[PDB]
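Engineer: The following block contains the structure, expressed as structure tokens.
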Amino acid sequence: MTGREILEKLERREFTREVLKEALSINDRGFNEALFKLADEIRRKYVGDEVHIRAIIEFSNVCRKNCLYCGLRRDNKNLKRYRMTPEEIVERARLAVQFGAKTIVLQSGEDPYXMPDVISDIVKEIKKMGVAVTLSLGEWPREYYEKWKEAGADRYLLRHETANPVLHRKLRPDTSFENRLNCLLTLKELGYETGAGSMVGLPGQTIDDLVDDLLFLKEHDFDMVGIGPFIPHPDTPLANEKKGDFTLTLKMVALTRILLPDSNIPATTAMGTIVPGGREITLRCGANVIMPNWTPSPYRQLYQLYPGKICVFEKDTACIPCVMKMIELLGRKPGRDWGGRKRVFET
Ligand SMILES: C[C@H](CCC(=O)NCCC[N+](C)(C)CCCS(=O)(=O)[O-])[C@H]1CC[C@H]2[C@@H]3[C@H](O)C[C@@H]4C[C@H](O)CC[C@]4(C)[C@H]3C[C@H](O)[C@]12C
Ligand SMILES: C[C@H](CCC(=O)NCCC[N+](C)(C)CCCS(=O)(=O)[O-])[C@H]1CC[C@H]2[C@@H]3[C@H](O)C[C@@H]4C[C@H](O)CC[C@]4(C)[C@H]3C[C@H](O)[C@]12C
Ligand SMILES: Nc1ncnc2c1ncn2[C@@H]1O[C@H](CSCC[C@H](N)C(=O)O)[C@@H](O)[C@H]1O
Ligand SMILES: O=C(O)[C@@H]1CSCN1
Ligand code: SF4
Ligand code: FES
Ligand SMILES: [Cl-]
Ligand SMILES: [Cl-]
Ligand SMILES: [S]
């Protein structure tokens, strides 16, 4: 099909494997621009002009897992490890709420020390502040997820990474796609707003794999979808692999918006790392969420899933103001409420 025909099928919601594969394979500038315009318009119509701010506190870079892509993998001895105290985390969340954040995201490596009860205690304290709490702590037993939901957690981010089970097991040798999916299903069952998503440009990942990632996301109707490029880290086995392409990754975000029109979709920091101004582009191609870094010094610079991350050299409190300026210069509005998913039931 020509680009014009692919676009027409996307506009009529004929989301076949073939339409998605062709959308990802056509490299014509005119087609891509039209795809991005469509996704921007769908975003505007379904989720409006509010860009929701999720302040992220990366509270520990200790991890028990050994994912091949990740700078926090347990085999990386060239990394100073750190843990914020529970008091530090609560007070740092309070400062973000003082700065206007309406969601606090707590993210870490899979660090056993906190699990499950110290997390529960932190969540209960933050919930007193009248904001949404999102956890992004990795894979844990059902019982831990249940405890955190009873403590008041609202949302959980657990990117599926890659929907190719073979590639998933190779890159994540401690676990499996089946396990990852079972965690996501358990989180949904428990009443979390649940986020999935994937990296683009992983070694060995194909276009057909990206199509499978889109169809997976569409299948499960996730509340949130986090997408970014793979960025190689020098202290990992994938150090010499190519970085994911920004344009391809942006097309994944655009297609995700077209597929899941009422979902919450961040403009990720990895997008702003590989291209200067990449978050702002992504916010104009389907995204409607931003996650300003709220990790304090001196830890911020130690939380390096990938290198060269933007924002690391800035003062503690810079990123909330910075994203508020971004949202204004984009002609957008800050979120007025917690920014939970507002489902638009259709046919
Ligand atoms: C800003 C640049 C360069 C534009 C440019 O420089 N040309 C425009 C100003 C031309 N003027 C109208 C002021 C004067 C014309 C008379 S003149 O005689 O001066 O040329 C234009 C050229 C292509 C545009 C992107 C694509 O669409 C894809 C996508 C659609 C989304 O929905 C919004 C996001 C995104 C990324 C777009 C953003 C932006 O919009 C771009 C980069
Ligand atoms: C934290 C300190 C000290 C006072 C304090 O502890 N303030 C708690 C405010 C709590 N809220 C955010 C929920 C108020 C919402 C009011 S609002 O009327 O916006 O709905 C206060 C004093 C001045 C405040 C900044 C300025 O103002 C400019 C700007 C306005 C944006 O908007 C949000 C960002 C920013 C940078 C502000 C952040 C923060 O706030 C500051 C630093
Ligand atoms: N090298 C790299 N490049 C780009 N993104 C990466 C990366 N290493 C990790 N990430 C991404 O960062 C996300 C958060 S990792 C932190 C939370 C948790 N340990 C977890 O694994 O879910 C991952 O889901 C992955 O998609
Ligand atoms: O892009 C990033 O850096 C982070 C990783 S998971 C949330 N976004
Ligand atoms: S991706 Fe998450 S689980 Fe895997 S090594 Fe990094 S921090 Fe640990
Ligand atoms: S969002 Fe971090 S300094 Fe701009
Ligand atoms: Cl969130
Ligand atoms: Cl994300
Ligand atoms: S900023």
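Note that Cβ sites are derived from N, Cα and C of the backbone, with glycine treated the same way.
Not my notes, these are from Swiss-Prot:
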type    : residues         : note
BINDING : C63, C67, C70    : [4Fe-4S] cluster binding site
BINDING : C311, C319, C322 : [2Fe-2S] cluster binding site
MUTAGEN : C63 to A         : Eliminates binding of one iron-sulfur cluster; when associated with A-67 and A-70
MUTAGEN : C67 to A         : Eliminates binding of one iron-sulfur cluster; when associated with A-63 and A-70
MUTAGEN : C70 to A         : Eliminates binding of one iron-sulfur cluster; when associated with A-63 and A-67
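On this model, are these features tucked inside or out on the surface, and what's nearby?
Structural biologist: When secondary structure is read from DSSP and collapsed to three states, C70 (mutagenesis position) falls in the coil class. Long-range Cβ proximity for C70 (mutagenesis position), meaning a same-chain Cβ under 8 A and a gap of 6 or more residues, is found for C63, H233, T236, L305.
Following the DSSP three-state reduction, the secondary structure of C311 ([2Fe-2S] cluster binding site) is coil.
Neighbours of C63 (mutagenesis position), defined as other CB atoms within 10 A of its CB across all chains, total 23.
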Engineer: How long is the line from the C-alpha of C311 ([2Fe-2S] cluster binding site) to the C-alpha of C67 (mutagenesis position), rounded to the nearest angstrom?
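Structural biologist: That comes out at 24 Å between the alpha carbons.
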Engineer: For each of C67, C311, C319, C322, count the other CB atoms within 10 A of its CB; which of these recorded positions has the top count?
Structural biologist: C319
Engineer: Near ligand 6, which of the mutagenesis positions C63, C67, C70 are found, taking a Cβ distance under 6 A to any of its atoms?
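Structural biologist: Close enough to ligand 6 is none of the mutagenesis positions.
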Engineer: Kindly assign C63 (mutagenesis position) to one of the three DSSP-derived states: helix, strand or coil.
Structural biologist: coil
